[PDB]
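Beneath this line is the structure, given in structure tokens, with notes to follow.
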Amino acid sequence: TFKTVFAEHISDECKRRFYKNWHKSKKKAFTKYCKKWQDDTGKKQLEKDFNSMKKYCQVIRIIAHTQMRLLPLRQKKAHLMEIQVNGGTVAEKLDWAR
Amino acid sequence: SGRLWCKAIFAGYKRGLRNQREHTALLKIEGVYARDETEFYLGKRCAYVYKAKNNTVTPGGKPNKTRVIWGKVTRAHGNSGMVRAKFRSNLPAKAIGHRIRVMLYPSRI
Amino acid sequence: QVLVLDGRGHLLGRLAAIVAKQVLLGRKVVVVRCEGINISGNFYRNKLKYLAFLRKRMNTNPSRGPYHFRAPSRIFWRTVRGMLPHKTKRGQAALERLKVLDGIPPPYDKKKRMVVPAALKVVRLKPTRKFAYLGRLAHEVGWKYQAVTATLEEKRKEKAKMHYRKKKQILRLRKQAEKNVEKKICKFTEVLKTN
Amino acid sequence: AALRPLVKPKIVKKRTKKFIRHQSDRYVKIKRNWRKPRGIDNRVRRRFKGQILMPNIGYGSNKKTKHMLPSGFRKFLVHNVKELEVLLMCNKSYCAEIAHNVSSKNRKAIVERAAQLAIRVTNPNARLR
Amino acid sequence: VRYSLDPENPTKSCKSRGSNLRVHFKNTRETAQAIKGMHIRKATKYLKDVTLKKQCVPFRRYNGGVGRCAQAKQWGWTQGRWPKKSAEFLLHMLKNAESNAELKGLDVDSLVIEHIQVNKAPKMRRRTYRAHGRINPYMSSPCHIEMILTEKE
RNA sequence: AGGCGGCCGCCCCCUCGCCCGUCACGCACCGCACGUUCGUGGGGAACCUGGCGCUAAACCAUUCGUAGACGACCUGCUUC
RNA sequence: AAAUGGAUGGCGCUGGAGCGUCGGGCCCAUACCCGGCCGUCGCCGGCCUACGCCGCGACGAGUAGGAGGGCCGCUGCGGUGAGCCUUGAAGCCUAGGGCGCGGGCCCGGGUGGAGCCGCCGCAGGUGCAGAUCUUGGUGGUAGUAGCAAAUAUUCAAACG
Ligand SMILES: [Mg+2]
Ligand SMILES: [Mg+2]
Ligand SMILES: [Mg+2]
Ligand SMILES: [Mg+2]
Ligand SMILES: [Mg+2]
Ligand SMILES: [Mg+2]
Ligand SMILES: [Mg+2]
Ligand SMILES: [Mg+2]
Ligand SMILES: [Mg+2]
Ligand SMILES: [Mg+2]
Ligand SMILES: [Mg+2]
Ligand SMILES: [Mg+2]
Ligand SMILES: [Mg+2]
Ligand SMILES: [Mg+2]
Ligand SMILES: [Mg+2]
Ligand SMILES: [Mg+2]
Ligand SMILES: [Mg+2]
Ligand SMILES: [Mg+2]
Ligand SMILES: [Mg+2]
Ligand SMILES: [Mg+2]
């Protein structure tokens, strides 16, 4: 695993996966990580991370989660999963994912 | 300044196959790999220097954690430049593969 | 304080014996590029030997039995362990001094490699004798990273080529400077005592 | 300022360890005292390598330094002041040792008499407050 | 009487003892080892919770065939139980300890159980009627307990 | 299995830092060992001081059953 | 061609770490040579416990078994130590000191509270690791198996 770049706005339905007890917790997950997409320096760091990934990484995977709100179940915790992208070029797979 | 001793490794005691002799130890001195080269080191003093937790008195200066076991080279061993030695007290078995500095105090040439 | 021994061209046992004897003394040995270690005999002969070794396995519980390794670095490690007294504390402590690795990683590409002529195939085997490469032998039995190993080797070779070109340019400039400053540098002592 | 004995040589011991009875470590009913093993297939009796040692006449110490204390004297047990004046002529090689059952009242008298006679005592200044 | 590991400060310590009391020596040893090194209030709360099965006592030394509980994770162990008789006996002993501390003039809130030791007692005997008309022993294992309480601050 | 090195512009300054020669000094400890080194070595508990930042998560209890011999495992809690 | 996976001892070895003929070195046994110490034997030496004190030489393994020594140890008796002890006897414990090759013993320290021991002889119901040994005590098993033959208990209150 070379690098992992997460999105800016992550819903609580997905953030519930990183907690074992959602009631006692303060929902403090990804509070400072979202500031990287707002700060210009954080944006530059994320862009250089993308640039290094374009050159070094060979297998690109996308992390996606389901929407338990639309389901009749009472789980409310989204299942995170990686899906390997089998596109043509590694440089264009990153563009298609972004 | 600068090192004033030769480097030697402790490979093991004088032993056969099913018995050991802790009174005599074998030394592999660096740079000597032949029988005709170990005649210079015959009779040279050797020192096994280690460190302990209780500081002991030293001949020069304040007490230090350093403790040394003294000995000297007795004779040669084999044809591969290995040498023999006999210390005042037998070397501990934990010193196998460690360094015993061969001084140049007894000088003949 | 370390011995970076190259792997290509050396015979398996001829090199492993030297490494096992040198590790028991205290020298930390790192065998690099283990996929190039040659093995005497026919390739099919060595393959049959390795398959006969693979056949040996505990009947009641294979997981709790002989662990057969597929990487050539691990093969060389097991060969050295067969000579080291690994069942004693001395051998257990000496086993960490040996570092067998496939390819030439970043921590070791910049270090100059050593060659033991006592284990070289050129002086050990006749030019008419058959030999087998450990890399191919391992790849034919449960090894999967031969392609990426070769790719990274090609990359590091293309890098070392440019590094050597730069070093050769520096050497040429040094020789030119030596030929240029003939005066003010007599150094008859260097010639009388022969460098 | 201890009492200097006569000339004494460097006493050398053939064996510094005490002989241990066979299998005296596994069972606590077996005392540490040595007993001759008389088994028909015991290892100690036939002296296999790596086993415990058997005491024989070879381990006998030198007769010149036998029964000599590390200080250089040879001890002799006393009970009162009467059996102390007998060591008057042998104060340079023999030394006194007061018995254990001697009271503290009669022990100080023996110590004073030995100090007057210049006789070495192995256990001086004992049982004092 | 005689005590093991007497306190260094006898003015800030109070001792308690129980002799020939009918509980299981093993369960008493486990609950004493679990309660050692704890304030009086915390120890009372822990024993009252053990009595109602709110947190296990970890069985470490005498744990042959002891069923594992989920509340033993606090002690870093897997096997726990809830010995109620030993819990109530140690509670009754801690009550006498508090009483002795109050008599000596000590602070109950700052008291900690620095030492508690339990050992076997003389075993009482009954008989068991087995097959083929055989009689086997049916012996109890009572224990002597002792504890020392000292002010931490 | 990446982090030290090179280049260019300045910064407090610098032409006895190198080789040969020259006048004059210093723990000249009185014959002796464990001396000189990558050590601002690795690890753990605290003490006085400057600047920049952080304000949690697990286990237990409770509930659920897509799981359970007991553990374990899959889930919920917000005042809309 | 033979049944668990596996045996030049293993790793391994092919310009040899294989086979045959050999050379020069090197490795070590309780064997040999030199030297110290202990014991036995032989030869002895001296008018210094004569049952003692020395000197030289050669030898030391051993089941069953046969002898000699014990200043090894336990109990009791006759002498003896102008013996030791409520200012502490026997017994017990001890990372303490020390002796003897050894059986064992001496001293220091802590408990203990009324006897004990050395020397010369005498007499033994005299030395324990075993005997599916006798008696008594205690462990692992183990807080385990087990508290399951004959349909079934529940609610409220009182004395506590
Ligand atoms: Mg597989
Ligand atoms: Mg036999
Ligand atoms: Mg078990
Ligand atoms: Mg159970
Ligand atoms: Mg069961
Ligand atoms: Mg009946
Ligand atoms: Mg083979
Ligand atoms: Mg002989
Ligand atoms: Mg014999
Ligand atoms: Mg006696
Ligand atoms: Mg008393
Ligand atoms: Mg009485
Ligand atoms: Mg009898
Ligand atoms: Mg018995
Ligand atoms: Mg029996
Ligand atoms: Mg009785
Ligand atoms: Mg029992
Ligand atoms: Mg049960
Ligand atoms: Mg019934
Ligand atoms: Mg009532």
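All residue numbers given for chain C refer to Swiss-Prot; the residues shown span 5-199 in order.
Determination method: electron microscopy, 3.1 Å.
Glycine is no exception: its Cβ is also placed from the backbone N, Cα and C atoms.
For the published mutagenesis C:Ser77 to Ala, Swiss-Prot gives the following note: Loss of interferon-gamma induced phosphorylation. Following the DSSP three-state reduction, the secondary structure of C:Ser77 (mutagenesis position) is helix.
Less than 8 angstroms from the CB of C:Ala154 (variant position) sits no same-chain residue that is six or more residues away. For C:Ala154 to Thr, Swiss-Prot lists a natural variant annotated as follows: In allele TUM-.
Long-range neighbours of C:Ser77 (mutagenesis position) (same chain, six or more residues apart, CB within less than 8 Å of its CB): C:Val35, C:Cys38, C:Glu39, C:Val104, C:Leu105, C:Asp106.
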